[PDB]
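A.B. asks: Attaching a single structure in structure tokens format; questions to follow.
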Amino acid sequence: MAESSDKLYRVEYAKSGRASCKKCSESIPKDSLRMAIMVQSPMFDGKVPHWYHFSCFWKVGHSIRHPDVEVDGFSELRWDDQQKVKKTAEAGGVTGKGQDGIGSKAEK
Ligand SMILES: [Zn+2]
């Protein structure tokens, strides 16, 4: 849509293991929660997402101050994940090792 990437931040559930972590240099599991950052591309004519694990956003260490505005894709999350993403932004981040999965079929 118009100005779809005029944000800083993205959050969503992972449909498949096609995204890779720009922060811890591993790959992101499917049927799990992930975040990304909106950066101006050297290779593309606009803003592009830098994907990483949900905990890895808070290892990049950015603050979020109006999360339902700044975190694109938050509208697709269910209430328990919306409450946890907003609570994590109020809490100043959560930074643990996260999932044991990496992007494979039936990895849970
Ligand atoms: Zn990671």
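The count begins at 1 with the first shown residue.
How was it done? The header gives solution NMR.
For all residues, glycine too, the Cβ spot is worked out from N, Cα and C.
Found this in Swiss-Prot, in case it helps:
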- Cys21, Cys24, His53, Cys56: Zn(2+) 1 binding site (BINDING)
- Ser25 to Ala: Does not affect translocation into the cytosol (MUTAGEN)
- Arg34 to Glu: Abolished binding to DNA strand breaks (MUTAGEN)
- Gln40 to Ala: Does not affect DNA-binding (MUTAGEN)
- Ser41 to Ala: No effect (MUTAGEN)
- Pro42 to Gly: No effect (MUTAGEN)
- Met43 to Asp: Strongly decreased homodimerization (MUTAGEN)
- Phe44 to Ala: Abolished DNA-binding (MUTAGEN)
A.B. asks: Those recorded positions, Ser25, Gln40, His53, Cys56: which ones have a Cβ sitting under 6 Å from ligand 1?
C.D. replies: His53, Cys56
A.B. asks: Three states by DSSP: which one describes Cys56 (Zn(2+) 1 binding site)?
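C.D. replies: Looking at the DSSP assignment, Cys56 (Zn(2+) 1 binding site) belongs to a helix.
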A.B. asks: To the nearest whole angstrom, what is the C-alpha distance linking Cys21 (Zn(2+) 1 binding site) and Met43 (mutagenesis position)?
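C.D. replies: Rounded to the nearest whole number, the Cα-Cα distance is 19 Å.
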A.B. asks: Restricting to the mutagenesis positions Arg34, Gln40, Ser41, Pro42, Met43, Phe44, which ones have a CA within 10 Å of the CA of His53 (Zn(2+) 1 binding site)?
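C.D. replies: Cα filter at 10 Å returns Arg34.
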A.B. asks: Return the residues near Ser41 (mutagenesis position), defined as same-chain residues 6+ apart in sequence whose C-beta is under 8 angstroms from its C-beta, sorted by sequence, else 'none'.
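C.D. replies: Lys47, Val48 - these are the non-local Cβ neighbours of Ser41 (mutagenesis position), listed in sequence order.
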A.B. asks: What's the CA-CA gap between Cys56 (Zn(2+) 1 binding site) and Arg34 (mutagenesis position) in angstrom, rounded?
C.D. replies: 9
A.B. asks: In Å, rounded, how far does the Cα of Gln40 (mutagenesis position) sit from the Cα of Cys24 (Zn(2+) 1 binding site)?
C.D. replies: 21
